[PDB]
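K.L.:
First the structure, then my questions, so here it is.
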Amino acid sequence: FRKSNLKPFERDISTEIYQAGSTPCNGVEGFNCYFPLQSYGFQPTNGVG
Amino acid sequence: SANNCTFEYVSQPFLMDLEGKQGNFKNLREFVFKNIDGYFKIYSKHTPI
Amino acid sequence: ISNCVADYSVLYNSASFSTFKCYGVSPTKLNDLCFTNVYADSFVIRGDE
């Protein structure tokens, strides 16, 4: 997730954890604050998608 | 029996003996029912006769 | 559940639930999109399950 959309051709580098919950946690990792970067999965014998 | 459906509604009744005038009114009742795009509509009014 | 209003935000902030995992639906769009039926199923399940 992000704070909003992106303007065209804009690049983001921020890695701070967004408050995905409801309580203001002041940027502490854990519940209600999920890390906004998760990776792909590349298996060579899986679906084409 | 009554089951396996998605509606229930109870409110002020429509058909009322509102005459209370020893006749000469007869409480004319006219009702229209129609179904368009999933909407059931009822129109009515009570008038002297 | 039908013919309701759904304050899923209130249920998101009124108690402490282990997992707010909605599959294919974002918690943000709970107050925006309108549906027709709600199925509420709830029982006791093992933690390993």
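Chain A is numbered as in Swiss-Prot; the shown residues are, in order, 456-504.
Per the header of the entry, the method used was electron microscopy, 3.6 Å.
Each Cβ is built from the backbone N, Cα and C atoms, and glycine gets one as well.
So Swiss-Prot lists the following for this protein:
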- A:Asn501 to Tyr: Increased binding affinity to human ACE2 (MUTAGEN)
- A:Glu484 to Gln: In strain: Kappa/B.1.617.1 (VARIANT)
- A:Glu484 to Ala: In strain: Omicron/BA.1, Omicron/BA.2, Omicron/BA.2.12.1, Omicron/BA.2.75, Omicron/BA.4, Omicron/BA.5, Omicron/BQ.1.1, Omicron/XBB.1.5, Omicron/EG.5.1 (VARIANT)
- A:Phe486 to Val: In strain: Omicron/BA.4, Omicron/BA.5, Omicron/BQ.1.1 (VARIANT)
- A:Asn501 to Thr: In strain: 19B/501T (VARIANT)
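Are these features on the surface or tucked inside, and what touches them?
P.N.:
The Cβ neighbour count for A:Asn501 (mutagenesis position), using a 10 Å radius and every protein chain shown, is 8.
Cβ-based neighbour count (10 Å, all protein chains) for A:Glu484 (variant position) stands at 9.
According to DSSP, A:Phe486 (variant position) sits in a coil region rather than a helix or strand.
Look at A:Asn501 (mutagenesis position): DSSP puts it in coil.
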K.L.:
Taking the Cβ of A:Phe486 (variant position) as the centre, how many other Cβ atoms fall within a 10 Å radius?
P.N.:
14
K.L.:
Could you measure between A:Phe486 (variant position) and A:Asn501 (mutagenesis position) for me? Cα positions, answer in whole angstrom.
P.N.:
32
